[PDB]
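Enquirer: My questions will all concern the structure given below.
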Amino acid sequence: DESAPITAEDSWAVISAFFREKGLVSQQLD
Amino acid sequence: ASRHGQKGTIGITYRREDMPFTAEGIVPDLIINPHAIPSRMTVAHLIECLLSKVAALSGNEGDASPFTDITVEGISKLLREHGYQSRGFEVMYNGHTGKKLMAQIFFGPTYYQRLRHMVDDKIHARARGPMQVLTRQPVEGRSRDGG
Amino acid sequence: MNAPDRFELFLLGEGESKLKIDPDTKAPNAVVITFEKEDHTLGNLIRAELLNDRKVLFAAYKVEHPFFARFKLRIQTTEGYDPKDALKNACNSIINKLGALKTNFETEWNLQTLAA
Amino acid sequence: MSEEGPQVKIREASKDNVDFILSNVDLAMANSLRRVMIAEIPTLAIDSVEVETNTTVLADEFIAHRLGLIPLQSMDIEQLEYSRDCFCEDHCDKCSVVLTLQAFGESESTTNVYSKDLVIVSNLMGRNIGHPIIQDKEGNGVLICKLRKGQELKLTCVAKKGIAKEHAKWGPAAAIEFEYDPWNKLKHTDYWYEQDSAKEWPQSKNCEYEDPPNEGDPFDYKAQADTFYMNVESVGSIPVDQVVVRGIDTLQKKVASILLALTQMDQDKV
Amino acid sequence: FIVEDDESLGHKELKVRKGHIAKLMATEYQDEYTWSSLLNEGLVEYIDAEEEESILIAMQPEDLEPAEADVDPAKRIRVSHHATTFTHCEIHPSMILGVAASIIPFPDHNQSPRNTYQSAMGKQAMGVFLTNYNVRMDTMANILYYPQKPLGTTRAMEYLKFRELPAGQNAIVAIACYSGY
Amino acid sequence: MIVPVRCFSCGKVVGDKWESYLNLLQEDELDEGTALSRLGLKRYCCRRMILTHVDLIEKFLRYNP
Amino acid sequence: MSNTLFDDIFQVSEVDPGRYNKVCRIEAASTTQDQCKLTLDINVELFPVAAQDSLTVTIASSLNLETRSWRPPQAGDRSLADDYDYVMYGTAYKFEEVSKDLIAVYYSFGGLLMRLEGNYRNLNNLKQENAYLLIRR
Amino acid sequence: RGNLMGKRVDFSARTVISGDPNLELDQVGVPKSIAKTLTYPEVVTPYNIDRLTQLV
Amino acid sequence: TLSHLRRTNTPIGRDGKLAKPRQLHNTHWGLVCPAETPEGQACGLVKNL
Amino acid sequence: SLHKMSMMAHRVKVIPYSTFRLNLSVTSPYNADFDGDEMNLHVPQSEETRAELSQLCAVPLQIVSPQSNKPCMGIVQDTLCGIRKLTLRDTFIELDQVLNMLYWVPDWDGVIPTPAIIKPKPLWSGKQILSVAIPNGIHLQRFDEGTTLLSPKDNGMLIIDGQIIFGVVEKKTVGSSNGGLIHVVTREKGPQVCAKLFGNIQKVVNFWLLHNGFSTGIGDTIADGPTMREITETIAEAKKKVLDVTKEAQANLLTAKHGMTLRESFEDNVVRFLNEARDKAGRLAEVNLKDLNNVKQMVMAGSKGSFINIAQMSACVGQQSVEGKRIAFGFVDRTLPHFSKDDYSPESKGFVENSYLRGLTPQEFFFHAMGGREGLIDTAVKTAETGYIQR
RNA sequence: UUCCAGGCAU
Ligand SMILES: [Mg+2]
Ligand SMILES: [Zn+2]
Ligand SMILES: [Zn+2]
């Protein structure tokens, strides 16, 4: 069911995506 | 210092012979005084100590992460599956005589940082020396032999 | 920096006899020996055995301060009997105990086996 | 049936542990040895590195430090005097063991430097001494360091006597175990609890070997302490036994030197 | 997380599902489903302070949503799921923190100020600032001989590149009175 | 930053065991805690040692002269 | 110079372990004057005590029939005015007068306290510190 | 304010303090380093003369 | 190295602007760290994202 | 240096290692701790200059501060924490040790004291030997609560001829207290005598505590299984003591207590109720933690921690506030975007229900901050205005 | 030295 709720543990991965793209330096850069 | 604003400079160094030991054989690398806890109220120190003593026996990167579903009640059960006190403490023998410690100690691993600021970069003594020009008063900075 | 020299914990440097016995003046027939380059390892044990001699009135010791490898040992005895001797005896007591103890640990060892 | 007093009765045994039950002695005594083993047992290790060339990532003293930790053989040690005593200006075959080490990163794939690569150059005098104690599965033992392409490293070490007091690298020790009165019948502790002292606090394997409490009975205030369940390990340099015998020995030596000074002291006077 | 009640089968709910996840982790594996899309897919938004003023966020996603059925005697006591007006939701509370904070084990178990001290000394410690110090001619810098990674960690570290470039060691602490030094 | 030759607490030999630990994983596909129980590392003092050391040297070696 | 200064057997009204893992303060009455009450803590780790028991209480500042340091053993042979079980030793602080002439003195033993009452410890109960205590049976 | 009501002076020393339970209240443990750095003018007097000469 | 990169300086009047500024605001939630600020002096005038 | 006693004369005792190793009791007068603190020391130069130091500046003299006609040093930490344990009726020591203790005291007449227990096995009690450090003629009379000459709970403190007759020793007796042992010793004897007393009491108790060991650890912060729940409802009960008095004002039904808005008059009752409840929540876990508990043991000797601490770790934390006014609505009638507007309940004005053992919630957390920040703020102000007001 | 700046003392 590629469409079900989203337990807590899951969210972590989302954040991963963030820094994967953005990056700790996001600000200064862009 | 630790990770809870737990500053502190060494006081003296001892070897295992004088060091306090637990039947297991193990002995502390660090021995912090119990008094820097109640007033500072840094349980997270006590907690990391119990949590790390666990993931150190089983080897499972103990999670400390922000707010989550962990508990002393929880850890104290896993640390009980390993045979050690459920709260971390352990019996210990007074390194000098070998005679047990009428008391028990919160003996468990904790992550500790070593900030620069080491003694030998600060001991400074001056008995007369370089004197400034405009003032003729001793000069500023240990760097320049000041007073 | 001001780190004493490591080896100073067991090397009596220039004129420093192991022992040095000054007669305790506070009490009668009692003394105090200064042990240079020695500690609890040795101390506490001469304390134990020394404290078995019935003829020993007082026996206790102490490390002056953790920075210096030393300790004073105070010994008092039943008059006529010189504490020096008590220390003398109490010592051999330990040698004789150990000696036999070595023999006995070795007895057991020869009579053993394992593959590791 | 025999033997004056302090008797032992080795429980288990192995090439790297002497789990034994020492009994009927003064705890003072027990500890006394316990210490002696960790502390003052003569050993051997490097104590002087002579860096010729080095391209590694570990800078000199890093390597120079670990080299002192690399356990070295010391079975005979007692027949290789401390530099300090011997009369050789600096060092000699009658006080020290000389080793070499040389690495070049040929395998264009991380070349390793192991304790096995040390090279005894000085006359071993025909005596178990100076051998890079190896327990490695393969036999490479103690990974010293690594290096890449044309990374080189030429050294030259010098082992000397030494004991755990002078430094840990001379610790034949490792870590002993210690316990007595597993049922705290002398009450040398006051177990902290939240509820049942008995529950919260785990029991020990060393209880079987001693009688449980048995309520009724009052408190034996005449209770002293014999029977100590030690577990002398080892790091190799010395056979698990000697790190116990010699322990039993070095202590005994000192104990006599006290008498020795009590003799030399008397003779003295005009 | 945009939590529009766009659920004919139910009520309100994160405009993202376990699918999106395994679809992203798909890329976590082979290092295709970007964060960039997690925006365009109107799955989550960038809320500035001002705009925030007009929205309602549920802390922990799950929890503050469903219905019911004695809590946990060991856990803590958390406010309930009040209203369903919920517009968005938090990635994880731990995100209010900054570098410093993020390395502090159980920051939610100390006195407020204590966590501020650690926010200053972490910047006064030793470590391995960059694995290139071998070719670094910077006047002054320290490195620990054997950098140990921490036993107790945060998920926050995984991103702060810590376990790879730690700032200390796991020493066996013994909290007790001894010599008195 | 290489394997810490011998533990800090008890000092029991530990500079060799490295490679054997790294293998009791990538190959013998075990779990940390056990891998270490296998290499003889009993009490935590010596345990935390391996279970924590970060073999940076590798990332170092990866440079040049 | 050596004599007893008080002897009488009492019975334990009751014993109390107020937060004290190894010691208990107790009290009893006298099998003589019924005005002679008694109070005394007690290391119940060296001499248990149950409710109501006849224990001979004695006191006097002396050796055995026949100040300074405290010899260790030796006395294995020596005189032993210890013909009892419990033998503490302390000092006596106050000399109260609980009305009439039913006086009560307090004897502390370096840490444990004690209190008596009646009136015939007249030319017997000295104000002195010295005062070995004794219990038996 | 900074030059007359307060000056920098000679014969002064500063280091990190670490308590000790073995010094009398009034003592102060001093590093051998400073003990060789900080001096004190003493007058040659037949009293010390002998000692003083040894020191020199 | 990081902490310093993501930082925040904010000028003051001319003397200790004791009140509004230095304080921790509600609008601060999620944007600025709540516990990581330089003690004393410019306490709360300089923030970490 | 804001004290007269911020500078004192000490005896040089040249030792190894690079630190200024000073005695402990002279810790609180300099305001000295060891977390990286450095100290300055100057060297006299004239036969008379030093004279001035030794005759007026030595620590032995500065012992009793005139700023408060009461000593300004005294036994602290380790020794304080230990001095108590050693005391207790329930504490005895056998010959082997008692002898070592006696020896450790420099003066000791070299004459062992008579064991209070010659009965089966000769024993000694803390008070017993600890008094070997206490000189002669030193008299003390306390009377705490249930003190009674025969103090049961060891309430008071009676020391005659310099011998501990009864009671426990701690911050009240050996501290820098007024009628304090220390205060008397000095007066009653010399600036000297007392100066050495710290040394004896120190060495002894320090040594005894070396072996009796001591510590703290999470286990001390957990209160009785049900006693905690007993609290979770001592909380909830107040929530409703609020919820009620809220609608009771959400209906225009409350007497605006003279000189207070309906708003003000309201909040005031809110607050009281919470803290009021939180406090007992404390005590609840307080007399609930056995004597064996560590964190208490120290709060008892008086060497670290107070009722409050125990509370905020074991029981309930508290209601955070800024300028007395619990977290405001800088967020248009609410605290965070996690709340529904016009929310006055305690779960929003910043009331930390959990305990440091349990752990704050993302909100409990952020609020605690805004609150914490305030201390830090004036700390760096009140400190400046002071340093000036001082000068 | 000089002038700005930054950092530390829980
Ligand atoms: Mg400080
Ligand atoms: Zn030679
Ligand atoms: Zn180890």
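In case you wondered, yes, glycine gets a Cβ from its N, Cα and C as well.
The annotation Zn(2+) binding site is assigned in Swiss-Prot to D:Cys86, D:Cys88, D:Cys92, D:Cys95. For D:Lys9 to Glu, Swiss-Prot lists a mutagenesis experiment annotated as follows: Transcript termination readthrough. Recorded in Swiss-Prot as a natural variant, D:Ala30 to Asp carries the remark: In mutant RPB3-1.
I would like each feature placed in context: is it buried or exposed, what are its neighbours, and how far apart are things?
Expert: With a 10 A radius on its CB, D:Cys86 (Zn(2+) binding site) counts 18 other CB atoms from all the protein chains.
DSSP gives D:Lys9 (mutagenesis position) a coil state; it is part of no helix or strand. Long-range neighbours of D:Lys9 (mutagenesis position) (same chain, six or more residues apart, CB within less than 8 Å of its CB): D:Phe20, D:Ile21, D:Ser23.
Packing around D:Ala30 (variant position) is summarised by its Cβ count: 23 other Cβ atoms lie within 10 angstroms of its Cβ, all protein chains included.
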Enquirer: May I have the list of same-chain residues other than D:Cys86, D:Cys88, D:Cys92, D:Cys95 whose Cβ is within 8 Å of the Cβ centroid of the recorded Zn(2+) site, in sequence order?
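Expert: Leaving out the recorded residues gives D:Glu81, D:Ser83, D:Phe87, D:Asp90, D:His91, D:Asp93, D:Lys94, D:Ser96.
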Enquirer: If you run the three-state DSSP split on D:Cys88 (Zn(2+) binding site), which class comes out?
Expert: coil
Enquirer: Distance between D:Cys92 (Zn(2+) binding site) and D:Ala30 (variant position) at the Cα atoms, whole Å?
Expert: 38
Enquirer: Counting other CB atoms within 10 A of each CB, which of the binding-site residues D:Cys88, D:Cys92, D:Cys95 comes out lowest?
Expert: D:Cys88
Enquirer: Rounded to a whole number, how many Å is the Cα of D:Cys95 (Zn(2+) binding site) away from the Cα of D:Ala30 (variant position)?
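Expert: Rounded to a whole number, the Cα-Cα distance is 32 Å.
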Enquirer: Rounded to a whole angstrom, what is the C-alpha distance between D:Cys86 (Zn(2+) binding site) and D:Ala30 (variant position)?
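Expert: A Cα-Cα distance of 34 Å.
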Enquirer: Under 8 Å Cβ-Cβ to chain C, which of the recorded positions D:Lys9, D:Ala30, D:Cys92?
Expert: D:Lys9
Enquirer: Among the recorded positions D:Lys9, D:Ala30, D:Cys86, D:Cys88, D:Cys92, D:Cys95, which sit with their Cβ under 8 Å from a Cβ of chain B?
Expert: D:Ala30
Enquirer: Cα-Cα, whole number of Å: D:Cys88 (Zn(2+) binding site) versus D:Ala30 (variant position)?
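Expert: Rounded to the nearest whole number, the Cα-Cα distance is 39 Å.
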